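Student: Please read through the structure below; I'll follow up with questions.
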Amino acid sequence: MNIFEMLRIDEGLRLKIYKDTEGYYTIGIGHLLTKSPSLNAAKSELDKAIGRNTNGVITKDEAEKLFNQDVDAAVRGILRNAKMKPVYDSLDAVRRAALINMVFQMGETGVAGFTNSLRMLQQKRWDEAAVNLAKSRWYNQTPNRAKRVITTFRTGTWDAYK
Ligand SMILES: [Cl-]
Ligand SMILES: [Cl-]
């Protein structure tokens, strides 16, 4: 297991535009196109992301290509974030992937406000962090996925995904 398989499991793969759990237009492996309620807007952002007139449908290769860029982007966002980098650098490899998953889902922003959980993680106080992470909108809206990520931080293993 790795970050890619892990996220492909959390996000799924869809080749036509769809709405995510928050009602936003998305495509591929969790690639958010826009927060706008406009489908046209969405179709426009997609064609710009892909570089062709897609008509709201992409191929598998294209989806995987967006996915790689998004993963790369998430990592780099972490490395550039002063609040997050030190946490990330402090973690083992399995736990790093859990932090990337959260950023990929919620953005640097979103995560960068789990201040308290982040300190706990940096301290390697796993059970405590796991409890603090659950006190969130994130957990309450997507509990199953949140639990998988939270178990990963708690244990440092991939058991939740096997
Ligand atoms: Cl893009
Ligand atoms: Cl979920």
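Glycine too: its Cβ is placed from the backbone N, Cα and C atoms.
Listed in Swiss-Prot is the mutagenesis experiment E11 to Q, annotated as follows: Complete loss of activity. Residues or ranges marked as active site, proton donor/acceptor in Swiss-Prot: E11, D20. Swiss-Prot lists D20 to A, N, S or T among its mutagenesis entries, and the accompanying note reads: Complete loss of enzymatic activity. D20 to C appears in Swiss-Prot as a mutagenesis experiment; the accompanying note says: Nearly no effet on specific enzymatic activity. As a published mutagenesis entry, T26 to E appears in Swiss-Prot alongside the note: Complete loss of activity at neutral pH; covalently bound substrate. Listed in Swiss-Prot is the mutagenesis experiment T26 to H, annotated as follows: Facilitates transglycosylation more effectively than hydrolysis; covalently bound substrate. Mutagenesis annotation in Swiss-Prot: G30 to F, described as Almost complete loss of enzymatic activity. The enzyme is destabilized by 1.5 kcal/mol; the structure shown retains the original residue. Marked as substrate binding site by Swiss-Prot: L32, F104, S117, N132. According to Swiss-Prot, the experimentally introduced change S117 to F is described as follows: 10-fold decrease in enzymatic activity.
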Student: Across all chains shown, how many C-beta atoms besides its own are within 10 angstroms of the C-beta of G30 (mutagenesis position)?
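Tutor: Counting Cβ neighbours of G30 (mutagenesis position) within 10 Å gives 20.
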Student: Within a 10 Å radius around the Cβ, which one of these mutagenesis positions has the most neighbouring Cβ atoms: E11, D20?
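Tutor: In terms of Cβ crowding, the pick is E11.
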Student: Using a 10 Å cut-off, grab the number of neighbouring Cβ atoms around the Cβ of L32 (substrate binding site), all chains included.
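Tutor: Within a 10 Å radius of the Cβ of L32 (substrate binding site) lie 18 other Cβ atoms.
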Student: Report, in whole Å, the straight Cα-to-Cα distance of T26 (mutagenesis position) from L32 (substrate binding site).
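Tutor: Taking the Cα atoms only, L32 (substrate binding site) lies 4 Å from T26 (mutagenesis position).
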Student: How far is it from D20 (mutagenesis position) to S117 (mutagenesis position), counting Cα to Cα, in Å?
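Tutor: Given the Cα positions, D20 (mutagenesis position) is 26 Å from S117 (mutagenesis position).
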Student: Taking Cα atoms as reference points, which of the recorded positions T26, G30, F104 is nearest to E11 (mutagenesis position)?
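Tutor: Given the candidates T26, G30, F104, the nearest one is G30.
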